[PDB]
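Structure first, commentary second.
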Amino acid sequence: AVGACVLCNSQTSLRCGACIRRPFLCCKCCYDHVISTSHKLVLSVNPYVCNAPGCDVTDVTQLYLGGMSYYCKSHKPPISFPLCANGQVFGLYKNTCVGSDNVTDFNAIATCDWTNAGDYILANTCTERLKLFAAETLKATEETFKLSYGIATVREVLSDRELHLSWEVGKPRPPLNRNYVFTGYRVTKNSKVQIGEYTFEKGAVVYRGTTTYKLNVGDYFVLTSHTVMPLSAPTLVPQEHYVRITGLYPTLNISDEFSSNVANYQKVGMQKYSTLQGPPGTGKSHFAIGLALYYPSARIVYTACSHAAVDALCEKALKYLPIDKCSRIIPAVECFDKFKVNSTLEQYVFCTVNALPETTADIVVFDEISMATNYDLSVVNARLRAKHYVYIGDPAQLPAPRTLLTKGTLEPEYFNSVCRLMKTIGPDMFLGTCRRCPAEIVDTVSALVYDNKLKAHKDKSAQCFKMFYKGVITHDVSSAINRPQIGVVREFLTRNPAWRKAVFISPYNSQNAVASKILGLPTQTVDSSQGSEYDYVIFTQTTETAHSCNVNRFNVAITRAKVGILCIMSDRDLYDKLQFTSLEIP
Amino acid sequence: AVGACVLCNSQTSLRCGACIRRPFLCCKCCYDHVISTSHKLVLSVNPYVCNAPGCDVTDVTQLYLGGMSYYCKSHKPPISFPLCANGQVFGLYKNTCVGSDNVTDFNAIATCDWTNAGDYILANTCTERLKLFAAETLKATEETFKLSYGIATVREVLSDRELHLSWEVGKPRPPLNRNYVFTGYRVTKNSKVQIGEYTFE
Amino acid sequence: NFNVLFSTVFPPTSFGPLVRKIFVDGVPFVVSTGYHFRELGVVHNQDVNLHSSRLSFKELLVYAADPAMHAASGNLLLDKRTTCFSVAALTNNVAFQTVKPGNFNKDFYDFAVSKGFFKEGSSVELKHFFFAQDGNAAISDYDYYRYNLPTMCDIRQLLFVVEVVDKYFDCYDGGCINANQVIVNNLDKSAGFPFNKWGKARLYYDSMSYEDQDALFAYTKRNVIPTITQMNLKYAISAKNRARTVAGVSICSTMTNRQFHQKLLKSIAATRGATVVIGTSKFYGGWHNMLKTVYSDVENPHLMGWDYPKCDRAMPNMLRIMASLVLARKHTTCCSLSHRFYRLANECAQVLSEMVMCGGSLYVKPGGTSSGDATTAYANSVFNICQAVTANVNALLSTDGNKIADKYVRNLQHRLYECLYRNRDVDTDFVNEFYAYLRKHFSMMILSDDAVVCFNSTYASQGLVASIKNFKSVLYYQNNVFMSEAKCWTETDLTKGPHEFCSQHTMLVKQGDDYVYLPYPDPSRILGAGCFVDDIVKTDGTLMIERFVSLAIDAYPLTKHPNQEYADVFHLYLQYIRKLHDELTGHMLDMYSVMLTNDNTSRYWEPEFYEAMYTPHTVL
Amino acid sequence: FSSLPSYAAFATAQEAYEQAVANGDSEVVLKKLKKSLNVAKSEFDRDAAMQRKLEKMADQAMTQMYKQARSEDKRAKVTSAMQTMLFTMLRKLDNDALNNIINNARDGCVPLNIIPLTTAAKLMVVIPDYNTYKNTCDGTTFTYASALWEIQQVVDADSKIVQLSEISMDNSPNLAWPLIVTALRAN
RNA sequence: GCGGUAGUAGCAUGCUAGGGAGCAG
RNA sequence: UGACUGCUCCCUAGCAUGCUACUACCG
Ligand SMILES: [Zn+2]
Ligand SMILES: [Zn+2]
Ligand SMILES: [Zn+2]
Ligand SMILES: [Zn+2]
Ligand SMILES: [Zn+2]
Ligand SMILES: [Zn+2]
Ligand SMILES: [Zn+2]
């Protein structure tokens, strides 16, 4: 009930009641926020509401203080005193305030119902605590929106890859894939019982989860909305290039995992943070593995953003680094348990930001910056307080599932504070070495966003195919379908024998489900499917609208396949920019 | 509690709140200590501060002596007389006090950072007890400016007489020879443990 | 009554709390969910939940007061110093606690000696000191519970004595009160174990809001909460060299016992002219009024007083149950029948037979009273009245009825036998008749196991009214103690009051125009309080002059005593007060320059300020 | 107390009236002066009293709310302390013997007095004198409560180590006798 | 000419709250 | 390490009531 206000940092006892997160407001700030905005409720050690029996007023500018309680105009005693006066609300530490002038932007942040692009513009354009508050309230409103959904009434199950499941009345079908996790809890007689961490395929219900339970009666599948804890640390800590390498020990020999990893260490050893600006399959994986043994006496942390993207997080660590030096952190969902759980002392911890064993370090690595918000940066900076760290990830990737915005797409400058921090002043690191890839992605993404700092390592045989087909779009439900995909898969496998074992990018997951039901291709997620790409992939049409195709969803999709990248021109794409081979359908 | 201010030859219970050794100054002597410089806080048998819960007043020039207690300016029950008034500060020995002719002894040498030659100059231009105050304040400033540097520690050990050494957070390092003996302590989990006497050059 | 007899066969390790395992967020606990009493049988809790989420504040308070976890997370203990049952040791060391001597006020002693005091052959000498004790004193004093034995009662006679006692307790009102009507004084006292590791009673009375207290109080009408009692040693002046120990009850028991009993306790301590004299003062003519009330209109008056050897270590359990039931009879509208039984069970489990923490170990209390609960003195008064009533009944029923000259008393004895052994239900008319007979021929004044009785003498000689021998026999066969008649007195002259009541003697002096009764203490007690103190409290009189003012107030009536040193005590105190004041003024004017005034201060060394405290006019 | 809303009017009227008086005008101006100044002071009176009442009311309200906040902070810290104590004492329950004797019960309830008697790992014995000692814990291993215990340490009333070789009949009067014996459950 | 009302000062009376001390069971 | 009640004395702060006094308004 006592703390610092979000603007003056002065001691206060007043909580605003019309903001969903109940921030701590300074008395002058409280007056400014209650006058210039329809936020007319204030909370103190006791609520600032009329206590007259039978009365109901919840204003602040309307109440009068009398005796010991608070009263209104209709019940003010002869000894009365208005709470809202002198442009300053009545509360503790009223004489030790300083006020602030950043009230209009704070009002806009509080009043912004998160509708248009300017919402995120001003979310990313403010001072530190306002960034934290905006991120917190954005996650709060999105989790409230997703919890405003029904309960999956289930009473029986057909079999594996089949399910009958019913939502509530007046509630629509929730979003489809693992980006919106389905984790429910049924009841037997008195309490809740375990169901399983799952996700649904289509509407036939195949299971893309990782378990199988005796599912039937009284089952409650829900997208579990979690209470959000308040933030402590800022989104980033301002760096300063050291002169002493404190704690860091370049070994006598050279652990030559990679050649340029020496330079890696050379400039990541002095600044309080860094970032691994990695194009797909371009050293985005094991530079930290080399750092593991070149700096073996340094406490090194590894993390990502989702439990799905732990492939390179967990493989080479056990593959080449010593067995004992690794450590595992997994809540107990289904993920790689290759290292040791329940071990506090170790130098190489591998996990996600979901849950860690609270400790501090001096070296951290952090993956998947593209779908990372300032909330995740703040929580990783709070849980881990290190000396240097790297944010693995590239702006030429996908945004976080910000379904909140509908009008304007969220561009690289609006991913998070760090993702534009390396955009304005330049990246901490810039690689130009593709591990295993022909120069198609080189040409494409170097003309688009890579600025041609990486060039042809593998030859361009021009086996990849792009055609003149356009496609037709039709909406049914929150997922759509494509007749010039139900026919187009067959029309494109007519005689070409090379893309029969390709992977299916899924702008619409229901369309991929229908393709699997009819012809059959593996389902490939869009956002959380980096590093899971095979050697051979089809980029399908699947859409023409502003769902996916402005710039930054295909920058990694062009790199899914290595030699045979069938990226047909679907819609208002970057058609007249390069050279691509084509075959005309009969 | 009851010490001695001797330049004014005055037993006292008062002392300056923000100063070197919590020095003892009589009523008029504390007064010209708090008007010739800025020392607006004093300590008596009990410290002078408003006694209502939640109130905060560091200053003494506006406190009042209320109902067997002290109250203040911003939060003012003023049924009292002011604490600081009539060339004096309220306390015992308010009548048997003399004062000081040389007003700026403390105001000169207790107000600088105890490192200029003027400190020792005036210390030699003192009396026996005044120069005793001087010498004790020199020892106090020696220790209080020695306790502003780092603590060396050996975290991984090497062969004796050739080790590795990391130090502290941001602080500077003092001179280098064996003048400063590095005799610290070891911590197992919460306690202090036998270490010995060391020296880093 | 039958359970008391039958419980002596079964093993002693099958009595007490019954525990089981519950789960809170997947972790296992061990909590108490019932009790097995020697008297009340098996009792099970009504609201117990095995699986639960994170617990609240009152659940934490309840689980932190249960001895189950403390006993289950401790070491086994076999103690051969005592013969009482032992449970567990909470630490790896045994704590030995000593008692320190007193502090000597040399200035007062020299002043008294310089005025002709403490000479050889004098009638006033010091016999009150601070005695010191060695390490193994607390356990040696706790080992006195071996005098508590299981006692079966004559049920057909107890069921009539309880009716007569309830008739005695009839002019009051009581019931339950809300948490906002509870009055607590001195909230800066201990809260018991283990609550004394974090604060006093103020912390727990502030941290708990009103509906939390109400919910906690309503929780104990369907469940049983066993607690832990801590034993402490006293540091006070006395005349004998044995250690004294009091019991510190837990806060969770006192907090609810107050809400249960405070209305009746306050109603008892506000009535004047009743049998129980708790609340009446002795100043402003109170002593004379009490003495005149107790004399009533008895026909051949004598006075008598008795004594209880080992009163609290030897009181049987059945009488404590009876006292609790008598006190709890005012709840006929605010409480149901199950609520009253559960309140009785909670009281029995907390202050009659529970784990005590002596030294650093847990023991089992066999029985008796734990002096220090919320209802000590009133229960003692009920017990005293019960014993007096059964002594009168035994005196009347054991007399040859063929030699009783009066026929009314013969019919009364016949009806008494019929109502005791030939009637199954209550007969209110005879209860009223016996109560009137007792109040006419046997008058009492009771203050928590201290009593003065004015009785008809010829009736007692003929055997129609209880005597000292009847009290001796009743105590022998119902209390398991022997009452020597060397600690009892008898006074056949009413112009001199009781020989001793509440450690005060009585004298009949002439003040104004009439004659009144005044109490005076033992001079040795006053002088010992003057000369032996705890440090800082004295040995410097100027720092506390208000001690001697109170001590001289207590010692005023000694000036009317025919003996001469007794008045000299009061005069010496007055002269010492004047000397202390003069010392303060001069001793402060000398080194400092503050000048003192003697306005309305001389009243403290003149007798008129003290004479007004014993004259009936009621000031402040 | 000097810039009240009515202060300006009162002071201006007083100044004008006294200037008129100093002008030496007729008695009518003096009567008007007296009436105007009387009513001006009368109206200033309540404006000077009500404000002083209100300030003290506000100060009392502030003090009460501050003490309420302090009480809440103390409650939070005592709750944390109690939770810590409970969860710390939980970690010594020996959850295999306790589970073994709980499952044997017919409904899950067992007396509390037999839990340390059958599941404790350590035993402490306090011995008054040597005659009692030689009948209870003579030797190095003894039997009590249908179990076998072996001695681990012996201290005295002063908490100093005592070796079993000097606990004899001849050397008995040279020890602080309230001896404490510590043993462990065998096998 | 008498009374009413509004502040201000001194004095007395009983409660509530806080602190220090004494006795009794 | 300091239990539950009862009574009494001293000091300060607030509230209510009453007595007197000094100005002012009104009739
Ligand atoms: Zn708001
Ligand atoms: Zn503010
Ligand atoms: Zn109202
Ligand atoms: Zn100073
Ligand atoms: Zn001086
Ligand atoms: Zn103040
Ligand atoms: Zn009741």
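All residue numbers given for chain B refer to Swiss-Prot; the residues shown span 5325-5525 in order.
Quick check of the header: electron microscopy, 3.4 Å.
Using N, Cα and C of the backbone, Cβ positions are placed for all residues, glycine too.
Long-range Cβ proximity for B:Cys5353 (Zn(2+) 11 binding site), meaning a same-chain Cβ under 8 A and a gap of 6 or more residues, is found for B:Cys5329, B:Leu5331, B:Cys5332, B:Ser5334, B:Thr5336, B:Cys5421, B:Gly5423, B:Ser5424. What Swiss-Prot lists as Zn(2+) 11 binding site is B:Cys5329, B:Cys5332, B:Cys5350, B:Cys5353, and the listing cites experimental evidence.
For B:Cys5340, B:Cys5343, B:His5357, B:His5363, the entry in Swiss-Prot reads Zn(2+) 12 binding site. Long-range C-beta contacts of B:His5363 (Zn(2+) 12 binding site), restricted to its own chain and to partners at least six residues apart, with a cutoff below 8 Å, comprise B:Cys5340, B:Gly5341, B:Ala5342, B:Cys5343, B:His5357.
Here Swiss-Prot flags B:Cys5374, B:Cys5379, B:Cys5396, B:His5399 as Zn(2+) 13 binding site. Contacts of B:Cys5396 (Zn(2+) 13 binding site) defined by a Cβ separation under 8 A and a same-chain sequence distance of 6+ are given as B:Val5373, B:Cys5374, B:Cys5379, B:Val5381, B:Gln5386, B:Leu5387, B:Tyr5388, in order along the sequence.
Among the features that Swiss-Prot reports, domain 'CV ZBD' is placed at B:5325-5437.
A natural variant is reported in Swiss-Prot for this position, B:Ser5360 to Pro, and the note states: In strain: Omicron/BQ.1.1, Omicron/XBB.1.5, Omicron/EG.5.1. Sequence-distant contacts of B:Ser5360 (variant position), defined as residues of its own chain at least six apart whose C-beta falls under 8 angstroms from its C-beta, comprise B:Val5427, B:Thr5428, B:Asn5431.
A simple way to gauge crowding: the CB of B:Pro5401 (variant position) has 15 other CB atoms within 10 angstroms, across all the protein chains here. Swiss-Prot lists B:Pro5401 to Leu among its natural variants, and the accompanying note reads: In strain: Delta/B.1.617.2.
In Swiss-Prot, the entry for natural variant B:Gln5412 to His states: In strain: Iota/B.1.526. The structure shown retains the original residue. Of all Cβ atoms in the shown protein chains, 18 besides its own fall within 10 Å of the Cβ of B:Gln5412 (variant position). In this structure, B:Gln5412 (variant position) is part of a beta strand by DSSP.
Spacing of B:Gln5412 (variant position) relative to B:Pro5401 (variant position) is 22 Å (Cα to Cα, whole number). Each residue contributes its Cα atom, and for B:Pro5401 (variant position) and B:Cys5350 (Zn(2+) 11 binding site) those atoms are 27 Å apart. Each of the binding-site residues B:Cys5329, B:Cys5343, B:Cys5350, B:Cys5374, B:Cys5379 was scored by the number of other CB atoms within 10 A of its CB, and the lowest score belongs to B:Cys5379.
For chain D, the nearby recorded positions by a Cβ gap under 8 A, listed in sequence order, are B:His5399, drawn from B:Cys5353, B:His5357, B:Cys5396, B:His5399, B:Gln5412. Checking the binding-site residues B:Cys5340, B:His5357, B:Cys5374, B:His5399 for a CB within less than 6 Å of any atom of ligand 5 leaves no residue at all.
Each of the binding-site residues B:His5357, B:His5399 was scored by how many other Cβ atoms lie within 10 Å of its Cβ, and the smallest score goes to B:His5399. Counting residues per DSSP class in helix, strand and coil order gives 14 helix, 16 strand, 83 coil for the domain 'CV ZBD' (B:5325-5437). Checked against ligand 4, the binding-site residues B:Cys5340, B:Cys5343, B:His5363, B:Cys5379, B:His5399 give B:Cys5340, B:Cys5343, B:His5363 in sequence order as having a Cβ less than 6 Å away from one of its atoms. Here the CA atom of B:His5399 (Zn(2+) 13 binding site) lies 28 Å from the CA atom of B:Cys5350 (Zn(2+) 11 binding site). Within 10 Å of the C-beta of B:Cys5340 (Zn(2+) 12 binding site) we count 21 further C-beta atoms, all protein chains included. Other than the site residues B:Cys5374, B:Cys5379, B:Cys5396, B:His5399, same-chain residues with C-beta atoms no more than 8 angstroms from the centre of those residues' C-beta atoms, the Zn(2+) 13 site, are B:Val5373, B:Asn5375, B:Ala5376, B:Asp5380, B:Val5381, B:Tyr5395, B:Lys5397, B:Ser5398, B:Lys5400. Within 8 A of the CB centroid of the Zn(2+) 12 site residues B:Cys5340, B:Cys5343, B:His5357, B:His5363, the other residues of that chain are B:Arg5339, B:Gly5341, B:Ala5342, B:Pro5347, B:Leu5349, B:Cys5354, B:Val5358, B:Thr5361, B:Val5366, B:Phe5430, B:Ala5434. For ligand 6, none of the recorded positions lies close by, meaning a CB under 6 A from one of its atoms; the full candidate list was B:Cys5329, B:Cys5350, B:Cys5353, B:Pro5401, B:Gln5412. Other Cβ atoms within 10 Å of the Cβ of B:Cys5332 (Zn(2+) 11 binding site), summed over all protein chains shown, number 19. The Zn(2+) 11 site is defined by B:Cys5329, B:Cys5332, B:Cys5350, B:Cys5353, and by the 8 Å test on Cβ atoms against their centroid, the other residues of the chain that qualify are B:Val5330, B:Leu5331, B:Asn5333, B:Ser5334, B:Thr5336, B:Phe5348, B:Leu5349, B:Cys5351, B:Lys5352, B:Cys5354, B:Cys5421, B:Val5422, B:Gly5423, B:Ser5424.
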